[PDB]
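These notes are about the structure you will find just below.
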Amino acid sequence: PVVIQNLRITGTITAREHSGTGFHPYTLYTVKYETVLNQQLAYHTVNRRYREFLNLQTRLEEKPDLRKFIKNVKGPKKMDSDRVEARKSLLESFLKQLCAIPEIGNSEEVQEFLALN
């Protein structure tokens, strides 16, 4: 029932967190996408750290009913432009493949990651 289109990573934001003893920088990937209704379109942006992509896969894998669907979906594993580009490409295709499976795209896990619900 959720219709997601045109999902891509458009850039990054380098932010900061407190470790408890000081501040540390970290990287968010900016993911933009649209949702369709029937003829309305909503624009969406969510910023997620690499670790958040990895946690998403883990949440799905923790659940047998969902894990089955993503057996063959290549996901993340726990400047050098070629590597940055390969990472952006990997993460993008990961999300797109997840969204293309109704049972996964509509899961609470993907919805939360994408800030849809």
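We're sticking with Swiss-Prot numbering for chain A, so the shown stretch reads 532-569, 577-616, 626-664, in order.
Yeah, the Cβs are placed from backbone N, Cα and C, and that goes for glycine too.
As recorded in Swiss-Prot:
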{"type": "MUTAGEN", "residues": "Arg587 to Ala", "note": "Abolishes location on endosome membranes"}
{"type": "MUTAGEN", "residues": "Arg587 to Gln", "note": "Abolishes interaction with membranes enriched in phosphatidylinositol 3-phosphate"}
{"type": "MUTAGEN", "residues": "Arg634 to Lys", "note": "Abolishes interaction with membranes enriched in phosphatidylinositol 3-phosphate. Abolishes location on endosome membranes"}
Where the model skips 7 residues between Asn569 and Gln577, distance between their Cα atoms in Å:
5
With 9 residues not built between them, what is the whole-number Cα-Cα distance in Å for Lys616 and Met626?
20
Rounded to a whole number, how many Å is the Cα of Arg634 (mutagenesis position) away from the Cα of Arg587 (mutagenesis position)?
12
